[PDB]
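Novice: The structure's right below; bear with me while I get my questions together.
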Amino acid sequence: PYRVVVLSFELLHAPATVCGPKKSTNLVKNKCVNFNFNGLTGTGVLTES
Amino acid sequence: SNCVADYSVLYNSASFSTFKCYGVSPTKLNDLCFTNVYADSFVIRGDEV
Amino acid sequence: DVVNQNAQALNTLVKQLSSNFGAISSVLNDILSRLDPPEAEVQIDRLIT
C-alpha cells in the first residue's frame, strides 16, 4: 500500500487563497517595472486606475 | 485553502514513488501560487499508480 | 469597403493572439511561468507555428 495524494488544484478562476511563502514587495507606481501581480508575469508602467 | 502552502517542505521527503506534475513545472511549484487546492488523499496498492 | 476590409484583416490578426492553437494556454507569460525551458518547447512551438 502507498499513500497516494492526488495534488489537484484549480488555477486562475478565483482570487488567490493558496499562496506559499513568497514575500510581498513595495507597490511602486508610474515606472517601467517588471511587476508580478497575483501570479502573472506582467511588465510595464503602472498608472493608478 | 486560506493558508500558506510551502512545497520546499514537500520536496525534502525523498521517499516519493512518483514525483511528477501534469499541470505545471515541478520546480515551479513554489513559484506559481494557486487559488484552490483539492488533495485526493488515499492509500491503495502500489501497482495501481 | 476598402477601409472595412483592412479593419477586418487587422482585427482578425488581433483575435488570433488569444487562440490556443492546441497549446495549454494562449498567453506566453503563463507558459514561461509554469513550464521548464526543456518542457515549454513543444507548447511555445505550437504557438509560434
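The numbers used for chain C are those of Swiss-Prot, and the residues that appear cover 950-998, in sequence.
Even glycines carry a Cβ here, placed using N, Cα and C.
Annotations per Swiss-Prot:
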VARIANT   C:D950 to N  In strain: Delta/B.1.617.2, Mu/B.1.621
VARIANT   C:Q954 to H  In strain: Omicron/BA.1, Omicron/BA.2, Omicron/BA.2.12.1, Omicron/BA.2.75, Omicron/BA.4, Omicron/BA.5, Omicron/BQ.1.1, Omicron/XBB.1.5, Omicron/EG.5.1
VARIANT   C:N969 to K  In strain: Omicron/BA.1, Omicron/BA.2, Omicron/BA.2.12.1, Omicron/BA.2.75, Omicron/BA.4, Omicron/BA.5, Omicron/BQ.1.1, Omicron/XBB.1.5, Omicron/EG.5.1
VARIANT   C:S982 to A  In strain: Alpha/B.1.1.7
Novice: For chain B, which of the variant positions C:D950, C:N969, C:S982 fall under 8 Å by Cβ?
Specialist: C:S982
Novice: Can you check which residues sit near C:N969 (variant position), meaning Cβ under 8 Å from its Cβ, same chain, 6 or more apart in sequence, and list them in order?
Specialist: C:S975
Novice: Measure from each Cβ of the variant positions C:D950, C:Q954, C:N969, C:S982 to the Cβ atoms of chain A, and list in sequence order the residues where some distance is under 8 Å, or 'none'.
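Specialist: Only C:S982 pass the 8 Å Cβ test.
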Novice: I'd like the number of other C-beta atoms within 10 A of the C-beta of C:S982 (variant position), please.
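Specialist: Around C:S982 (variant position), other Cβ atoms within 10 Å: 18.
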Novice: When DSSP is mapped onto helix/strand/coil, what comes out for C:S982 (variant position)?
Specialist: helix
